[PDB]
Number of protein chains: 2
Amino acid sequence: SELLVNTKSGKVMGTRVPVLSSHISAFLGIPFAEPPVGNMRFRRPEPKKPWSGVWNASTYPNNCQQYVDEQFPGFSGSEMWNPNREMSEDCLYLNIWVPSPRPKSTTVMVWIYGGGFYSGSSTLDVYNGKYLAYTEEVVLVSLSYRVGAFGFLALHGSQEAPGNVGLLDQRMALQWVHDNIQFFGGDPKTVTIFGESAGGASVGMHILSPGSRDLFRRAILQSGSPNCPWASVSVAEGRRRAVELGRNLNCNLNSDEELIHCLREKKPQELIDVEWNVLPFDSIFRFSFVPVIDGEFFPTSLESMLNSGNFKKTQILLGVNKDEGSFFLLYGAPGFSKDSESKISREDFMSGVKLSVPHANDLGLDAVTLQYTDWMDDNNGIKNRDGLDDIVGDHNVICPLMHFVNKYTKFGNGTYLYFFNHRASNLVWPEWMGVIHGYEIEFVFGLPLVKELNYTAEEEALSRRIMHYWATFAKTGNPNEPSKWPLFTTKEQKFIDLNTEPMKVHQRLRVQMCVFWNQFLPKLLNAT
Amino acid sequence: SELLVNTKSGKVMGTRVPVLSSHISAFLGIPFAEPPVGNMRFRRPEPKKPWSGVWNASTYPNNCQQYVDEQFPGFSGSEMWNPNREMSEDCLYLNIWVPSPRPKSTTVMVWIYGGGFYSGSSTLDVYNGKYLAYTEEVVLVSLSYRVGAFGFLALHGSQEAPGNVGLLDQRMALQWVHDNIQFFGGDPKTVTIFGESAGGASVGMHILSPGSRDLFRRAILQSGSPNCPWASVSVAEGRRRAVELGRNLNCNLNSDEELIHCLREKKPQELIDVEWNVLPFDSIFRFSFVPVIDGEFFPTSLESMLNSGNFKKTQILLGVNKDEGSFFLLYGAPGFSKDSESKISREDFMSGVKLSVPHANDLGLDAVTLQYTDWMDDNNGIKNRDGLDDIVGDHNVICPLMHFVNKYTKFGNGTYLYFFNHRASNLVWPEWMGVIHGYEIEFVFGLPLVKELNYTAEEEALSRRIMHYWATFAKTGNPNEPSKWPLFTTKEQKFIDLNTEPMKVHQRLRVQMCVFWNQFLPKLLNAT
Ligand SMILES: c1ccc2c(NCCCCCCCNc3c4c(nc5ccccc35)CCCC4)c3c(nc2c1)CCCC3
Ligand SMILES: c1ccc2c(NCCCCCCCNc3c4c(nc5ccccc35)CCCC4)c3c(nc2c1)CCCC3
Ligand SMILES: *[C@@H]1O[C@H](CO)[C@@H](O)[C@H](O)[C@H]1NC(C)=O
Ligand SMILES: *[C@@H]1O[C@H](CO)[C@@H](O)[C@H](O)[C@H]1NC(C)=O
Ligand SMILES: *[C@@H]1O[C@H](CO)[C@@H](O)[C@H](O)[C@H]1NC(C)=O
Ligand SMILES: *[C@@H]1O[C@H](CO)[C@@H](O)[C@H](O)[C@H]1NC(C)=O
């Protein structure tokens, strides 16, 4: 039977699912780790003990314990990112969509979800792998991983809560794909890991981590990179946050053992209820529990690793959206609201830059403000809104990614860069937010192919284009079928726009601003 | 007789001069001070002792001792600024052009020449007052003043070489105009002082100095302002340069008296031969002997005087040219030459910014470079040439003037701002230099009215326009005859272009760059 597969860990039974009036098989909720519960919380994951009998893989698994966004109750725009399954600490599962009939040895794609390392689920509707699996004849895998404190509480030196365990959850699911995807028709010599936001940062982290490099072939990073200012912290900062988390729950703070033991007796929701209270600064686009530069998962600082070529050398395809920042200003900056055009005053602009570059002194805040202000029209509410939007996006997503691509390209075997700037026709978010963080995903997963979702015909055409680029690149290391997406080189630095208009090639993506964020500002904050 | 005038110091005999096929009287070389020679060198000027008999004022006087530019021998472009009379320390004279028939009580204009406080003459052909005197029915005066070490050697505390004596020469000639211009038909209640470059800075200095304020009514500043970075130094820096001047002549350096006595036994040319060796940095647009903030001529720092309204409150008319910087790069920056288009390499660009902002550390030099570099086209030789040109002009002329106008306007009684960007048709300098420092003077003095000088008819029309604005403003405090040059206000900040095209009004002259030069860079150099 097509829905029964014997793996090294046991047999799993899938279910047949309909897709654009055809069908493919889906194996949902396959376990790849022992439930990280009880004394296991905060700890490195353990491989799932083999089982006898047949595992029922016909329904989605629980999503990991996470903060639930309640800003716009029932609003689909934000509801679409929240968990759509009961949450549970028992959440280490993976999902597989397999073309039908079952392939023999085809291209594999492993999706790693974003959500700032504090949230995220593999079961969201925009992450439904059936359309891509089906349209491109690829075996699609979506893994899961512990987020929030459960995944990233870091007390370096201790072995009970070492940090980075959520990264290790990902690595384990990747080890499982490596060990068992052959039974589902997947070629393990050809797996592409791809992810968005924290997922895109994660992908880059596996490219850097020696212990992860051999478990995959190629990589795709969407609006995220490992060196993002919000994606990692030092062991000292990780320690200070774990301790403050402890102080918020009236835990005994005399030893790592006392702290950890106390954190383990707490219900999941108690940790989530105070998670945000440990951030050191008033900020926007910063998360409490994230990966730590520990000397193990990351042997040295990310920058020295990038400088010395200390990373997996292969091909990569990556990019950013036009307005990465709008979503974070809506959520935490004064003057922005979902139902107005959000014209910002100079005062709110300035409190906006303070929030956006939390780690900056007055001279640095003055440098950002001068760089983004049109002084012939300083009180233009729309220019202030838009400037703040670019500040958030440039600093948090775009410029860190450009610094990663330029460092990678000096040693890699091929880079393809994209700029996604299509504002979808059925977007339910206000116009001022533009091409939002996360809104290229639906095109990558091919949602515009389903009529009922109201996209235009040209949007369906763009989706097919992107899906075919993503899968052709996963299969060959080049998105083009043998109109060309030029290779990004150290010299020319070419990239493409990804929208419904005819393809245009440009060069040096936001160089002007990125020289400021990658070379000038860091130097300024170092001298003063 | 029309050419004989009795003044409080004695009788002077002028000469009749032809002007655009008419005639006016000229009194040249009238003395207003005792020759500052021998033991008088470096000292405050003494009023000229009255004489009996008739002073022959029919020919130009000697020009003060100064460095003579020999870069382009015989080239008119640069030759036109060099002394056209024998040089002599006996040079404190003034010149008067009087309409004919002699007026009774008309508007007076007193010209103060530029030349970086180290050079300059009142007798240059572009400074010929007959055209303006004649066309606008104004009594035109051009004064002279000691330059170089002779005018600005500063050993604060000593009374033999106190500093600022060249400023005091100007003040004395102004006291003479106040005391005697009535006999030439001039109204002393209505004298406008106007000057260019160091002359424009000088004008602003008399506006600030309590001891000069009562000697004039209105002021015009062309491409220069008192707060320019090259127009003044502290008493300590002035002292260090006087001492180094001394060290260059093997003078005894044990006391001010020993130093001064030694400097006084030296021939004029010995001082000029080593004048440039005392500059502290390798620089462009910096001069050795300039005014000092001494607590006497300037009671406190220029900025605190500007902040508190401590200055003469009246009307002012001022402006800058499009390419103030080109001339100084031609003379001292690598890669520029008179006979080539001067496309600059990145290396020369960078050595150019170091020369232009001599007082800056590495972080500051990086800030200037980022502000003026198009990073999508960093190796464009023309963009590098042009960027360096704006850097010199913005930092040395334009942004200091805009900071002065904005501070002045908060207390003054009327401001009129201009931007001169007409490239004259007969210019002998290469195209790349644009609208050069000093090339608006010929229009102010009306040289385009004389056919033989080859200007176009529209250039003649512009000259008449400017002359009429300058004189109407000197007579009334407003350049418009009762198409309007709007008043520059603290709120609107309006200004006009001054060229052959129809008048256009704009706002906030180079705000973007001036916020960088007036507010950001100074703060950055202060913190680091
Ligand atoms: C843990 C985490 C956050 C917390 C928090 N604010 C922060 C709440 C932010 C909720 C946004 C939902 C994400 N949802 C989104 C995603 C994407 N795009 C989006 C685009 C638009 C809107 C939401 C998006 C791309 C993929 C990743 C997910 C706060 C608190 N606790 C927290 C405890 C206590 C009260 C103060 C605020
Ligand atoms: C004293 C002063 C300068 C010296 C110097 N370099 C510097 C020499 C510069 C000569 C330029 C002539 C001005 N002449 C000019 C003026 C205007 N515009 C111009 C526009 C173009 C060209 C010249 C101009 C506007 C009004 C003011 C005058 C040097 C030395 N000594 C000096 C000793 C020793 C050798 C090294 C160079
Ligand atoms: C698998 O689980 C689902 C959902 O709980 C159930 O409806 C289905 O019948 C199960 N199949 C088997 C054979 O266990
Ligand atoms: C990738 O590597 C192959 C073989 O090692 C080499 O021939 C090819 O040029 C490389 N491609 C790029 C873009 O570096
Ligand atoms: C004035 O001086 C000039 C030049 O030296 C001379 O030619 C002229 O005749 C003189 N006039 C008188 C009366 O001194
Ligand atoms: C100048 O002063 C006069 C009288 O003191 C005043 O009425 C007028 O408004 C002033 N003009 C400006 C532009 O300040």
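To match Swiss-Prot, the residue numbers of chain B are left as they are there, and the shown ones run 25-506, 511-556.
Quick check of the header: X-ray crystallography, 2.2 Å.
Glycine too: its Cβ is placed from the backbone N, Cα and C atoms.
Feature annotations, reproduced from Swiss-Prot:
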- B:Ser221: active site, acyl-ester intermediate (ACT_SITE)
- B:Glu348: active site, charge relay system (ACT_SITE)
- B:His461: active site, charge relay system (ACT_SITE)
- B:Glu220 to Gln or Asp: Decrease in activity (MUTAGEN)
- B:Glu220 to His: Loss of activity (MUTAGEN)
- B:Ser221 to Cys: Loss of activity (MUTAGEN)
- B:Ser221 to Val: Loss of activity (MUTAGEN)
- B:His446 to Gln: Almost no loss of activity (MUTAGEN)
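The shortest Cα-Cα distance from B:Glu220 (mutagenesis position) to any of the recorded positions (B:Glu348, B:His446, B:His461) is found for B:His461. In this structure, the recorded positions B:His446, B:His461 were compared by how many other Cβ atoms lie within 10 Å of their Cβ, and the smallest count belongs to B:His446. With respect to their backbone Cα atoms, B:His461 (active site, charge relay system) and B:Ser221 (mutagenesis position) stand 8 Å from each other. For B:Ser221 (mutagenesis position) paired with B:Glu348 (active site, charge relay system), the C-alpha to C-alpha distance reads 10 Å. A break of 4 residues separates B:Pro506 from B:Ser511 in the model, with a C-alpha distance of 11 angstrom spanning it. Listed in sequence order, B:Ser247, B:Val416, B:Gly417, B:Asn420, B:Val421, B:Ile422, B:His461 are the same-chain residues at least 6 apart in sequence whose CB falls under 8 Å from the CB of B:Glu348 (active site, charge relay system).
DSSP gives B:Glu220 (mutagenesis position) a strand state.
Just so you know, the Cβ of B:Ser221 (mutagenesis position) picks up 27 other Cβ atoms within 10 Å once every protein chain is counted.
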